[PDB]
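**Student:** Take this structure, written in structure tokens, and hold onto it; I'll ask about it next.
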Amino acid sequence: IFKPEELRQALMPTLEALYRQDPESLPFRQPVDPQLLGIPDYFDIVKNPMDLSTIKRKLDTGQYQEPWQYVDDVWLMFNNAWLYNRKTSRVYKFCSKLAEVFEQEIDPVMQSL
Ligand SMILES: COc1ccn2c(C(C)=O)cc(C(=O)Nc3cccc(-c4cnn(C)c4)c3F)c2c1
């Protein structure tokens, strides 16, 4: 049992750290519209889409009752971009940097909960 405001307080700074990354977070700030991006085969590969705005809205309303529910949403977001994008692409590289950032922020947060 974590009460919702404690979870928000502990985890929100970890989402803030990602969101503030410029230019790396930009492709992750909103859902991927595959037709407007000219990538009409996106949902045939990526089965469960996730992005920072979805993660923020769920965290804002208290949908995450356990820390693991939040960590898993963030790794789903990362894993989706690593799957669809080539290892030599701008987007792939942006993804990995964000993850490096996330791991620094998240480790101590999990160690003291
Ligand atoms: C980092 O420094 C600044 C300084 C000022 N702004 C402002 C405004 C309007 O002044 C919006 C933003 C801002 O970044 N808004 C925002 C919010 C969500 C998504 C984007 C965005 C832009 N391109 N993409 C792909 C996503 C976006 F630009 C911003 C950032």
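Chain A is numbered as in Swiss-Prot, which gives 1084-1196 for the residues shown.
Cβ coordinates come from backbone N, Cα and C, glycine included.
This is the feature table in Swiss-Prot:
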type    : residues              : note
DOMAIN  : 1085-1192             : domain 'Bromo'
MUTAGEN : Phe1126 to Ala        : Impairs binding to acetylated histones
MUTAGEN : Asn1162 to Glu or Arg : Abolishes interaction with ASF1A
MUTAGEN : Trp1165 to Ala        : Abolishes interaction with ASF1A
MUTAGEN : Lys1170 to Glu        : Impairs binding to acetylated histones
MUTAGEN : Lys1180 to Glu        : Abolishes interaction with ASF1A
**Student:** Give the distance between the Cα atoms of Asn1162 (mutagenesis position) and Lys1180 (mutagenesis position), rounded to the nearest whole Å.
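**Tutor:** About 13 Å separates the two Cα atoms.
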**Student:** Among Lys1170, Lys1180, all listed as mutagenesis positions, which has the most CB atoms within 10 Å of its CB?
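**Tutor:** Answer by Cβ density within 10 Å: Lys1180.
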**Student:** Can you tell which of the mutagenesis positions (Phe1126, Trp1165) has the fewest other C-beta atoms within 10 angstroms of its C-beta?
**Tutor:** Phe1126
**Student:** What is the number of other Cβ atoms found within 10 Å of the Cβ of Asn1162 (mutagenesis position)?
**Tutor:** 16
**Student:** Write down the Cα-Cα distance for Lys1180 (mutagenesis position) and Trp1165 (mutagenesis position), rounded and given in Å.
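**Tutor:** Approximately 12 Å lies between the Cα of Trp1165 (mutagenesis position) and that of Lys1180 (mutagenesis position).
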